[PDB]
Amino acid sequence: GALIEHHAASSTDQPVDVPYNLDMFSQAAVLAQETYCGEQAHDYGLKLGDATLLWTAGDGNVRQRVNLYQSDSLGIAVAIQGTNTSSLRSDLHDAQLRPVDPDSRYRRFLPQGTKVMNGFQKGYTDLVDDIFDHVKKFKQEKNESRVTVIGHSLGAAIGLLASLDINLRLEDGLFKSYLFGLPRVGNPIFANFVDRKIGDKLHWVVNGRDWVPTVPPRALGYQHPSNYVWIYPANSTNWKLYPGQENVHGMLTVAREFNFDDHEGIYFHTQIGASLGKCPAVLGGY
Amino acid sequence: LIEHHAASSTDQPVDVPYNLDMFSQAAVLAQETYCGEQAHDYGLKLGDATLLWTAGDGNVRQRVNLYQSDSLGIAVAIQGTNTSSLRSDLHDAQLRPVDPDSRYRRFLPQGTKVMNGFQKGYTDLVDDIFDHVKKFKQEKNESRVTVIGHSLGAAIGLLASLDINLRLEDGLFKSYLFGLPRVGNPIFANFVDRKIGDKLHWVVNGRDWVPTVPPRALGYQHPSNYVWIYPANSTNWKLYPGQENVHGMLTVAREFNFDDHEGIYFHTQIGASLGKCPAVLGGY
Ligand SMILES: *[C@@H]1O[C@H](CO)[C@@H](O[C@@H]2O[C@H](CO)[C@@H](O)[C@H](O)[C@H]2NC(C)=O)[C@H](O)[C@H]1NC(C)=O
Ligand SMILES: *[C@@H]1O[C@H](CO)[C@@H](O[C@@H]2O[C@H](CO)[C@@H](O)[C@H](O)[C@H]2NC(C)=O)[C@H](O)[C@H]1NC(C)=O
Ligand SMILES: *[C@@H]1O[C@H](CO)[C@@H](O)[C@H](O)[C@H]1NC(C)=O
Ligand SMILES: *[C@@H]1O[C@H](CO)[C@@H](O)[C@H](O)[C@H]1NC(C)=O
């Protein structure tokens, strides 16, 4: 249709050592994986690391599966199910890709001109009311003010929206966010806002030459938030943090030499992937 | 989405190995394409180059000026445009990747695609260019043919350079392109490198937007080895090897402007609202 002529930042900052607690990142990883376990979905009481399963909705068909835990280190942890690269390759076309206004439940908290990808926001708005209801319920039952949002893949995209929304609309806001294989979600206005409001809480990681964080493309006006960890090579222990947005020393340096395999793999010693991790999911070991 | 891959070279930039006298000589001819009153001043001389023939008027077809040049031979310079015009017209059907025109399609790999708007710009002129290149090569006893262009003219120029090299006896001597937009897909870009890579010289000025469009996300890929003048209009220039070099233009990903398209390229001014008419070689 038309070329996006808006500018956007591409950071030139040098990559730094990853400063985060990787036990917590790993704990998030095993929960991200458990979202792909259908038979264990309503196994309430199941414990994965420090996190005990309390509630689940969705099934990966009409709505993404969401699993909610009490976790010693993460508080009330909400993990959202992702998908695989062949589903994303099939589904990301046409109306899905449209940059749209924020849903009315949270539109008034975000800058004017904020846009997010239609299919990702839809994935979120189909779950948001049940997530909010059950977060509030279990925060009250467990006397827990901390809320962590976690997700891989489509789950990471839904997760970014949930993390920002929870931080703006729910009392106590967000504690942490942990996102794995994150697609682009919104425009530069969105990305700057994410940085401003949840930048100090947000943790996200890209595995090697994963295609997923290259889409939707910058040419459609989409922009990542700041500071991703890049695991390179994929599945290795070689990780660094790439400051600012769309860092030129990172992903950008291979973004037309992607593959469809690195999306699933080993993230900080834990397997994540619909075809890869086990059920129930195992923490660490790789 | 375009799920096809494409190369993005990681090779370090190197010094520019080119004869810059010839690149500047091209630059004054790229500018003269913008001079409408002088379009038919046959005999006019700019550097080592004498005007022999002109077609087009910038309205229905781009202006093309044809010279005899001591250093470049029969030189064909194609008029470009300004960033404002490109911002307005690069939409919808103009951006579409299309098959090569039947005149040259069988010479190009299967799967080659070029931007529809730029190919139309060329195919509106190609027959007149071919006829007159042949006419003046024979009249001047000249086997060297050089193609030159800025802006849209650089895009039309790239197609001409390849087409001439494949279809015309003696092929191409040199190509000099300034502020080159993307023109075709990776198959095109690879083929350009294979067939005219050792003849091709092209340069981007600073944070010029034009060489960022059309986007890679629509399937477009630059050929190898651009000179980058950075900052814009300065004498700091390096060559960026391979295609879509990650150390170059891509490092100012999305922080373009609409002003560097016109400016100082190897000491000579190029741009529709910036030169003199007649154009001046060097001085800046
Ligand atoms: C990182 O780990 C993943 C998961 O083991 C690897 O994915 C496999 O890659 C091969 C080809 O590269 C495919 O044929 C398999 O189907 C993939 N498995 C899955 C479950 O996707 C990936 O290749 C690894 N990447 C690197 C760079 O080692
Ligand atoms: C390089 O040269 C060109 C010479 O025109 C500069 O373009 C001008 O820039 C100013 C400030 O942005 C604009 O207001 C003018 O309209 C531009 N002129 C034209 C004809 O486009 C360009 O800014 C210079 N760039 C650098 C980095 O020095
Ligand atoms: C990917 O996920 C889809 C949708 O759930 C499923 O039908 C398919 O079996 C999966 N593909 C692979 C290769 O595992
Ligand atoms: C750009 O070029 C076109 C020629 O079609 C002209 O009409 C327009 O006024 C020019 N714009 C500027 C800013 O020089």
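Chain B residue numbers are taken from Swiss-Prot; in order, the displayed residues are 21-304.
In case you wondered, yes, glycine gets a Cβ from its N, Cα and C as well.
Record features, source Swiss-Prot:
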- B:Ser171: active site, nucleophile (ACT_SITE)
- B:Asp228: active site (ACT_SITE)
- B:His281: active site (ACT_SITE)
- B:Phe278 to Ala: Leads to the ability to hydrolyze triacylglycerol (TAG). Also acquires ability to synthesize TAGs by esterification of glycerol and fatty acids (MUTAGEN)
- B:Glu282 to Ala: Leads to the ability to hydrolyze triacylglycerol (TAG). Also acquires ability to synthesize TAGs by esterification of glycerol and fatty acids (MUTAGEN)
(message) Give me the CA-CA distance between B:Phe278 (mutagenesis position) and B:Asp228 (active site), in Å, as a whole number.
(response) 6
(request) Please report the DSSP secondary structure of B:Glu282 (mutagenesis position), reduced to three states. (result) coil
(request) Could you measure between B:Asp228 (active site) and B:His281 (active site) for me? Cα positions, answer in whole angstrom. (result) 5
(message) According to DSSP, does B:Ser171 (active site, nucleophile) sit in a helix, a strand, or coil?
(response) coil
(request) Check B:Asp228 (active site) against DSSP and tell me helix, strand or coil, would you? (result) strand
(message) Near ligand 2, which of the recorded positions show up if the criterion is a Cβ under 6 Å from one of its atoms? Options: B:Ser171, B:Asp228, B:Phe278, B:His281, B:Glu282.
(response) B:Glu282
(request) Taking only the Cα atoms, work out how far B:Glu282 (mutagenesis position) lies from the residue listed as 'active site, nucleophile', in Å, as a whole number. (result) 9
(request) Sort out the sequence-distant neighbours of B:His281 (active site) for me: same chain, 6+ apart, CB within less than 8 Å of its CB, listed by position. (result) B:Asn102, B:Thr103, B:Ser171, B:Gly199, B:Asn225, B:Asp228, B:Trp229, B:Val230, B:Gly291
